[PDB]
4 protein chains.
Amino acid sequence: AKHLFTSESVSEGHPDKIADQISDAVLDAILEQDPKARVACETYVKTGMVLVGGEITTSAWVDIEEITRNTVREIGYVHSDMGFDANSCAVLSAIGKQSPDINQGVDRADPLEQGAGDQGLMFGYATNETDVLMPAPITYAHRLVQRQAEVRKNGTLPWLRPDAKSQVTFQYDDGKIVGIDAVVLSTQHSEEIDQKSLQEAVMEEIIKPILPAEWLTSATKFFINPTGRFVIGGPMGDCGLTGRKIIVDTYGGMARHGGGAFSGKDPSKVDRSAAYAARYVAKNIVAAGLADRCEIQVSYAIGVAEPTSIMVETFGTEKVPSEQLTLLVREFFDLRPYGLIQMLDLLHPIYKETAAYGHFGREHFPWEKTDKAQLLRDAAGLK
Amino acid sequence: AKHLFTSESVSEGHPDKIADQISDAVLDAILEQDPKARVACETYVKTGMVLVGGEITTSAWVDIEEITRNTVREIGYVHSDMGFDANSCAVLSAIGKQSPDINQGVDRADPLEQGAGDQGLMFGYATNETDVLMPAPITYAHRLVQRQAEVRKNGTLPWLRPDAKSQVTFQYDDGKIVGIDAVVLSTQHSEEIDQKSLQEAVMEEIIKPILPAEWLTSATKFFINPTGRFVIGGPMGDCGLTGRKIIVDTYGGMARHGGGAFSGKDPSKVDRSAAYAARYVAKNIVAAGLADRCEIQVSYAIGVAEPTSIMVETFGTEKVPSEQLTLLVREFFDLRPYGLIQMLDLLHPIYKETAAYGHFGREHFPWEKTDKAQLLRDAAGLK
Amino acid sequence: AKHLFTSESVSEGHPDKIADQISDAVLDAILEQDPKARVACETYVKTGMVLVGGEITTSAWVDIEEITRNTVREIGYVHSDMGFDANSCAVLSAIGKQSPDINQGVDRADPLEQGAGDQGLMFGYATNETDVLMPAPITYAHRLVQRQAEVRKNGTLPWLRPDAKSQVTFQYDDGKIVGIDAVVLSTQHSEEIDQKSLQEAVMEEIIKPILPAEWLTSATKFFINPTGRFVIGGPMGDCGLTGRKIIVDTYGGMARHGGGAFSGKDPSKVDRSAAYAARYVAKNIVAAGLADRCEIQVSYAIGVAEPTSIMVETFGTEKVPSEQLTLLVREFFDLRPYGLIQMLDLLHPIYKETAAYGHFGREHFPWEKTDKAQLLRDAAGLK
Amino acid sequence: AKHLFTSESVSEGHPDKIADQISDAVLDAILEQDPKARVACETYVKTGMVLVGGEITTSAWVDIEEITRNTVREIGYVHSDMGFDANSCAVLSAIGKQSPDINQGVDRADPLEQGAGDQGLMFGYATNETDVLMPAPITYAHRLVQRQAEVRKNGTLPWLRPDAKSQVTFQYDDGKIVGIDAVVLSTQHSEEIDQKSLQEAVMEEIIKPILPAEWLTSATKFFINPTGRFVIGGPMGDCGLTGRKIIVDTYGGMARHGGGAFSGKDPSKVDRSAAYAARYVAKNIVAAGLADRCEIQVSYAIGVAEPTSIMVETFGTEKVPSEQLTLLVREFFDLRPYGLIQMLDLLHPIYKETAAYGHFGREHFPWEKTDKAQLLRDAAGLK
Ligand SMILES: C[S@@+](CC[C@H](N)C(=O)[O-])C[C@H]1O[C@@H](n2cnc3c(N)ncnc32)[C@H](O)[C@@H]1O
Ligand SMILES: C[S@@+](CC[C@H](N)C(=O)[O-])C[C@H]1O[C@@H](n2cnc3c(N)ncnc32)[C@H](O)[C@@H]1O
Ligand SMILES: C[S@@+](CC[C@H](N)C(=O)[O-])C[C@H]1O[C@@H](n2cnc3c(N)ncnc32)[C@H](O)[C@@H]1O
Ligand SMILES: C[S@@+](CC[C@H](N)C(=O)[O-])C[C@H]1O[C@@H](n2cnc3c(N)ncnc32)[C@H](O)[C@@H]1O
Ligand SMILES: [K+]
Ligand SMILES: [K+]
Ligand SMILES: [K+]
Ligand SMILES: [K+]
Ligand SMILES: [Mg+2]
Ligand SMILES: [Mg+2]
Ligand SMILES: [Mg+2]
Ligand SMILES: [Mg+2]
Ligand SMILES: [Mg+2]
Ligand SMILES: [Mg+2]
Ligand SMILES: [Mg+2]
Ligand SMILES: [Mg+2]
């Protein structure tokens, strides 16, 4: 009955995230100019530099330094005092074009037959634990780093620096949340404020306002800047890389994962598109009330348009025998490369925004919408 | 009852893996000279270069170019013909030292009290699906890319190139394997051989000898180099990065994951050490026969030595009420930073070997050993 | 009366020249699209990479990788066998925009008033030692490396590699050439041919056909691949950088030099335009017969249109008192930034061609033409 | 009789010089540990990075980041406010080992026979225009940038930034100096001070105290920060590269040059050692009173110990027929690779100090000493 589950999240000022933002910042710029572009951009970030590389084959014309400097700038690093500075950092580029060998298998004569960008498996997930049908732990962790960033930008706590990470562990009894045992919040700061003050301030401004007072009890344990000092952060304190936040980007470790990153790749890359499409049916199934929680999983083969595997897991919480529930899935949605792109209209520059604070949970994203639910209901005991 | 599950693996010639190998190749070298070194090494690999960076604080003296060139060389790329060459590629370095701010929370006066290298959560897993208590899908996928590499090196198929990826999906009925529906195998090759021949050869030499003939039926579907052409590969066709094989490195997507990569980090980094220790108790629990399959999860807080969370999931397959099963865990093993390192003796250069073909399944690894099982048995109905 | 003077040259396959070529290759491409572009391109070349950086502010849209790969390709390195490969090498870019602080001083309201791109001094030179009014030592050294490159491309000596350097020292008595004391010729080669053969072959194919048989006597000493082995070359054997061939680029050490490189910069950069204009008047003066040999020198001040200094040196060989000869100079030519560009029509992509084998001596270059001579004659005892 | 000659210099804060300093800073460190090390270190410096590369073969163990960060730190860039920061900039490394092919020709069995590091020609120079037998123009220009640097460090003009360049043109009549026509002084500054103030301040603190009041007349023209604004400088405003200050490093353009840079290379490199040895005999000749001014020139052939060419030019100012003056040269000094190093005791870390403000003119340098003069006198009309 009782058990503990822990999830974590990172601020937009976290090295790894900086990468993602940059990566997806480039794609957006590119896509704005050419929707059918093929972008596979990987970014490396350290002490005084930013490396934007990979393979890009587009007709668009973009400025990497500008997109980069501007992207970091917005993140927050604008002075050597914080360790990194959009204005004075180095911006390197090693961007080649996509291999034709791969391309022949992706873009074929007939657009519909067009194949998967690569082989691989993706996991979709949905749960009635919350309104947005997302697990609770990841939702609150995200809220924590997000708050910290907002209290920093609005000038509430001017001594806060971009870099920050958050961890929370919930108490789960009878399969439901009963509270929160431990809370972790690490945030970069200036040489001007003291630990205690900082700690005491983080509680009032960042934790207390975000964590439901009900789940907080005299038992909860708070871990704030444990090493006792976090003045050095960002790429200086930790190397940032693209696609190294795979889990916080998705469901916090509650659901499963195939190993494919999101940022830097255009929709023809199943790692991102098939993933989104998977959250789409999973969420839609639960909204449709066909199950309380279900994990979906598709797998593909490079240059091949038709999915190599599909499986729905409802953990017994289903309301219609999986059978019809699985035959309904391939019945209603098109998981073929050039079916999901139209299904969710992925040919637009809407990904940068997705690079920090979770790819799921934001109802305004095309894959968060639940329109097929009611119709997915009709296919089984409408009433 | 019936459902499909897919996993995947990559050859030691895959860009991402090249990174990991390099990353862990540097640490080993360093560790050989200094076991208590603090290594956080991230590698970026593309068309004609290799970028080794991150933060390293050691008293050891190593040669990055030599370790790198040699590491790639062994992988296989030794001619421009294959796209990359250990002898003629560029070797770049951006390696700083570890932030003292982090260090004060890690290495404290008392070695026992020494804290976790970072915050985060890790997932351990074990299953009686196989002798090594590893899931089957990931085990066979690894075997496929591994075979390909060996048939290449031994000269059986001299036209094979280092770069290769493998995907397999099993049929699961009644919770057990009944067969394999689809098989995917992509391998780089020379301009000298044709697709058909290649395909036909891959079956005889790499697939047929590795996949159990029982699970192969007239239904199984084989996908071999689908785009129809894979002559261009390695960093030229795809950017390689450290820690982007998170899932194939562990359990193939069968179990869960927290988001911590392994390669490039010394044991004081819970991402690698708490992870290993988690596979250790999970495996040891199943071996101890206390459960058919169980997932373990620990989470930590930077600078803090005592785990912030622990949870054992046996999916009902447990044989002793979880209660005593969870109280036994913290009873037998020490998950504190400086407890797992001694527990598994992680202060040695034994990681490079772990950078390709799974971190689990190799019984000779200290975390694969099951010595505590029988003793973990004594603590519950010995007999 | 008697004395020895030595000059040297380098093949288009030399690391430093590779840089130059690349640098000026980028400019041309840019200029083709925008003649008034401001290009300050510096290239770094090593083992498996090429670094193109600096500051560029243009409205043009160019592809660095393509321009670079193609430029190296043409030079000759196309296989790992030779140490570098246009197809498999890395291409990096760190190009920012020109500082507006400099720009306000360069481009002012009135185009004529437009100022010098930087401060500095430049040396022009001319001599009746040869038809093209160039010194002899530098002329023959260029010819040597140029021949080696041609005998390599035409397939005469297929085992020759791109990298090569040439050195010649002439005997000067009575102020004229009497012969050549020592000849140096170093060229990269394949593991297939032996030293002796190579040496013997270099004489017949490269040295004997280029050096006048009259100046070659039993005294002359030949130095061919002295270390006894030159199989390793190019960026692998030596780091290439832009603007490190300052002297072979001009007059071989016979005349003076101020320190400004040529490649990578647009004409608004006095280092290149004022230099060219200087060879222009010096050559024109000797052609006009006003002197047998004269060195010119101008100096500028950033943001300032009017030259800070001008001086003509005729080494006594003048035929009209220097006085009128110097008053004639500023009388006939316009050395103001926006006067020399029109004077020589420098807003065109004509520089790559100038990046190897000398910037002077090629009569088809705009600064090699002598049209003002006859008119420079009228201004002094026409007849 | 009358004519104008211009020279220039650059502060230790100039991008190019930053490179040199870095380059020679690495050598010294290495040499300190191993005098017979072979170092060919080329540095590239831009906006937020520093690239140290080339080929180094030593038994020494050094820290590039530390040597670099510290070297830049001392120069002065320590805040993003000035555009570059030693603490937060990137430090990259691409250092391979020296090609054995070259080595066999350099270090042979017999140490005496040991050969020249490369082919090439070098120019030495001396003049009685000044006590240190250096030309005047380059001496004063160096003094100008050197003053600016000192008035910045001592806090006299706290708003001064590291980057600065200086230009001076002298009036030469009857072959002697009569005065100075134009003065150029460009220095980077803070957003806090205005142009007029700055200009007025630069005259009092930097120009007036350094330029002889005799040579300054109502005619002299002063050019101070002409573009009207120099707030942006350093690698941000201009790319820094090693060996691009060839001329200011030596004689300001008064004497000739062969094209060989000094910084980053050990003494076995004739570009630096033969160069120094050339200033040594030229200076010593004039000190010996054998000529008022003389230019020396040697040339070498890779792997070859014996110089390929030697020539002394006294411009008629000699006092003993050149003949005996040239036979005296090879009589007194040893220009063989392994003769000059002992001659000047070059196996020591004494080069960093030589990377800013001229390689000649500092009488405490081993090549600035004149001990052979009196003995060079005995060999010709002692009395
Ligand atoms: C703990 S660091 C990685 C370990 C590090 N590379 C090392 O050398 O041990 C990972 C993240 O922790 C956070 N961090 C950095 N310094 C910290 C500190 N002093 N206290 C708490 N968190 C810190 C940052 O957001 C950083 O991305
Ligand atoms: C499909 S690629 C990544 C997509 C690519 N960056 C793009 O621009 O679309 C990922 C992996 O697939 C494999 N691969 C590369 N070229 C391939 C081809 N032509 N056919 C099959 N697999 C290929 C390699 O092992 C490579 O690391
Ligand atoms: C002699 S190397 C400079 C010294 C080198 N950086 C080192 O590590 O000693 C410079 C040039 O000499 C030429 N070179 C390289 N290897 C050579 C060899 N084995 N014999 C003759 N010339 C060679 C190339 O053109 C190369 O760019
Ligand atoms: C004029 S810049 C070279 C041209 C530049 N690459 C461009 O993009 O036009 C070279 C040097 O001039 C100096 N400098 C830079 N900005 C300056 C300014 N605004 N006024 C005067 N000197 C300046 C610095 O010492 C710098 O290294
Ligand atoms: K890292
Ligand atoms: K990639
Ligand atoms: K070099
Ligand atoms: K520059
Ligand atoms: Mg990371
Ligand atoms: Mg993938
Ligand atoms: Mg990858
Ligand atoms: Mg982590
Ligand atoms: Mg060079
Ligand atoms: Mg200059
Ligand atoms: Mg320069
Ligand atoms: Mg040279």
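Here Swiss-Prot sets the residue numbers for chain C, with the shown residues being 2-384 in order.
How was it done? The header gives X-ray crystallography, 2.5 Å.
Cβ atoms are placed via backbone N, Cα and C, with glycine included.
Feature annotation from Swiss-Prot assigns ATP binding site to C:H15, C:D164, C:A165, C:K166, C:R230, C:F231, C:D239, C:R245, C:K246, C:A262, C:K266; the stated evidence is experimental evidence. Summarising the annotation, Swiss-Prot assigns Mg(2+) binding site to C:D17 and lists experimental evidence as the type of evidence. Annotation source Swiss-Prot lists K(+) binding site at C:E43. Look at Swiss-Prot and you will find C:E56, C:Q99, C:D239, C:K270 tagged as L-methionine binding site. Among the sequence features in Swiss-Prot, the mutagenesis site C:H15 to N is noted as follows: Loss of activity. Record note (Swiss-Prot), mutagenesis C:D17 to N or A: Loss of activity. The unchanged residue is displayed. According to Swiss-Prot, the experimentally introduced change C:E43 to Q is described as follows: Nearly abolishes enzyme activity. Abolishes stimulation of enzyme activity by potassium. One mutagenesis experiment named in Swiss-Prot is C:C90 to A or S, and its note says Decrease in the homotetramer formation capability. Enhanced thermal stability. Here Swiss-Prot notes a mutagenesis experiment, C:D119 to N, with the remark: Decrease of both AdoMet synthesis and AdoMet-activated tripolyphosphate hydrolysis. Under its mutagenesis entries, Swiss-Prot includes C:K166 to M with the note: Decrease in AdoMet synthesis. Quoted from Swiss-Prot, the note on mutagenesis experiment C:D239 to N is: Decrease in AdoMet synthesis. C:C240 to A appears in Swiss-Prot as a published mutagenesis result, with the remark: Decrease in AdoMet synthesis. According to Swiss-Prot, the mutagenesis experiment C:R245 to H or L carries the following note: Loss of activity. For C:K246 to M, Swiss-Prot lists a mutagenesis experiment annotated as follows: Loss of activity. Modification in protein conformation. Among the mutagenesis experiments that Swiss-Prot reports, C:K266 to M is described with the note: Unstable; trace activity. Quoted from Swiss-Prot, the note on the mutagenesis of C:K270 to M is: Decrease in activity.
Sequence features, as recorded in Swiss-Prot, placed on the structure.
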| residue | record | DSSP class |
| --- | --- | --- |
| C:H15 | mutagenesis position | coil |
| C:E56 | L-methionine binding site | strand |
| C:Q99 | L-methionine binding site | coil |
| C:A165 | ATP binding site | strand |
| C:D239 | mutagenesis position | coil |
| C:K246 | mutagenesis position | coil |
| C:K266 | mutagenesis position | strand |
Cα of C:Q99 (L-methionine binding site) to Cα of C:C90 (mutagenesis position): how many Å, rounded? 28
Candidate binding-site residues C:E56, C:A165, C:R230, pick with smallest Cα gap to C:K270 (mutagenesis position): C:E56
CB within-chain contacts under 8 A for C:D119 (mutagenesis position), separation at least 6: C:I103, C:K270, C:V271, C:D272, C:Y301, C:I303
Quick note, recorded positions C:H15, C:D17, C:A165, C:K166, C:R245, C:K270 vs chain D, Cβ pairs under 8 Å, ordered by sequence, gives C:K166, C:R245
Run through the Cβ atoms and count how many others sit within 10 Å of the one on C:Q99 (L-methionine binding site). 22
By a three-class reduction of DSSP, C:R230 (ATP binding site) is assigned coil
Secondary structure of C:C90 (mutagenesis position) (DSSP, helix/strand/coil): coil
Recorded positions satisfying Cβ distance under 8 Å to any chain B Cβ, from C:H15, C:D17, C:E56, C:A165, C:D239, C:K246: none
Cα nearest C:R230 (ATP binding site) among mutagenesis positions (C:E43, C:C90, C:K166, C:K246, C:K266) -> C:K166
Write down the Cα-Cα distance for C:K166 (mutagenesis position) and C:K246 (mutagenesis position), rounded and given in Å. 12
C:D119 (mutagenesis position) falls, by three-state DSSP, under coil
List every residue in the same chain as C:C240 (mutagenesis position), at least 6 positions away in sequence, whose Cβ is under 8 Å from its Cβ. C:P16, C:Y45, C:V46, C:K47
Excluding its own, the Cβ atoms lying within 10 Å of the Cβ of C:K166 (mutagenesis position) add up to 29
Taking Cα-Cα distance, which of the recorded positions C:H15, C:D17, C:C90, C:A165, C:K166 are within 10 Å of C:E43 (mutagenesis position)? none
Mind telling me which of the mutagenesis positions C:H15, C:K246 has the densest Cβ neighbourhood, counting other Cβ atoms within 10 Å? C:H15
Comparing the Cα of C:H15 (mutagenesis position) with the Cα atoms of the recorded positions C:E56, C:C90, C:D239, C:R245, C:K266, the shortest distance belongs to C:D239
Considering only the recorded positions C:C90, C:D119, C:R230, which possess a Cβ situated under 6 angstroms from at least one atom of ligand 4? C:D119
Given the mutagenesis positions C:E43, C:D239, which one has the fewest other C-beta atoms within 10 angstroms of its C-beta? C:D239
